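For reference, the structure is listed below as structure tokens.
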Amino acid sequence: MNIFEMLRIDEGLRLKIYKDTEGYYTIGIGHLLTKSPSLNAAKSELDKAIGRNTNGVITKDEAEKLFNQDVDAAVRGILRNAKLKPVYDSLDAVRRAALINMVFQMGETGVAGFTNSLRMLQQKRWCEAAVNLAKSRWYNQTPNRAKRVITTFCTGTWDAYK
Ligand SMILES: [Cl-]
Ligand SMILES: [Cl-]
């Protein structure tokens with residue numbers, strides 16, 4: 001287990017081009033290809049990115065690859081964020097992962113909105129934090145994910161993704 005499978009599960013992996021919600025070409029784990037409106041452009045970018053003639057279709061490794069980037073980006077977002085940073089730093093691999101998970105789903109800003117939680121997390125009150133997120137729209141909106149993420153903050157294991 002790792003963040004890639006973690007996210008493979010939470011969000012999902014499409015291995016072929018797709019127009020996201022707002023019409024944009026994406027692939028793998030929400031890896032956006034182009035904002036432009038040309039498939040050829042999406043394709044080109046992919047093919048560039050992947051280092052071969054994908055033809056719009058990729059493998060999971062490739063996806064990983066692509067993913068490993070989005071990840072790097074997210075972290076940089078976190079660390080640039082005066083609220084998220086301290087937390088990120090206090091965290092252990094797994095917990096960071098759980099944070100990246102959230103970040104990945106609601107944006108650095110969103111995640112940023114949970115004051116207490118972050119605090120508590122910062123202080124190592126995994127459990128309370130968890131308890132605390134349980135009581136949020138989030139928890140109520142995508143309960144299946146939230147639960148896992150939540151438990152993750154509490155347990156600090158991948159126990160929930162097995
Ligand atoms: Cl697919
Ligand atoms: Cl809060």
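Cβ atoms are placed via backbone N, Cα and C, with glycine included.
For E11 (active site, proton donor/acceptor), applying a Cβ distance below 8 Å and a minimum sequence separation of six or more within one chain yields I29, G30, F104, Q105. According to Swiss-Prot, the active site, proton donor/acceptor annotation covers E11 (among others).
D20 to C appears in Swiss-Prot as a published mutagenesis result, with the remark: Nearly no effet on specific enzymatic activity. In the three-state DSSP assignment, the secondary structure recorded for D20 (mutagenesis position) is coil. A C-beta separation below 8 Å, combined with a sequence spacing of at least six in one chain, links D20 (mutagenesis position) to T26, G30, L32.
Quoted from Swiss-Prot, the note on the mutagenesis of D20 to A, N, S or T is: Complete loss of enzymatic activity.
Residues or ranges marked as active site, proton donor/acceptor in Swiss-Prot (evidence: experimental evidence): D20 (among others).
Among the sequence features in Swiss-Prot, the mutagenesis site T26 to H is noted as follows: Facilitates transglycosylation more effectively than hydrolysis; covalently bound substrate. Take the CB of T26 (mutagenesis position) and look out to 10 A: across all protein chains shown you find 19 other CB atoms. In three-state terms derived from DSSP, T26 (mutagenesis position) belongs to an extended strand segment.
The Cβ of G30 (mutagenesis position) has 17 neighbouring Cβ atoms from other residues within 10 Å, across all protein chains displayed. For the mutagenesis of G30 to F, Swiss-Prot gives this note: Almost complete loss of enzymatic activity. The enzyme is destabilized by 1.5 kcal/mol. The structure shown keeps the original residue.
The DSSP secondary structure for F104 (substrate binding site) is helix. For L32, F104, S117, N132, the entry in Swiss-Prot reads substrate binding site.
Long-range Cβ proximity for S117 (mutagenesis position), meaning a same-chain Cβ under 8 A and a gap of 6 or more residues, is found for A129, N132, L133. Under mutagenesis, Swiss-Prot gives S117 to I with this note: 500-fold decrease in enzymatic activity.
In the three-state DSSP scheme, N132 (mutagenesis position) falls into the helix class. Per Swiss-Prot, mutagenesis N132 to M or F is noted as: 2-fold decrease in enzymatic activity.
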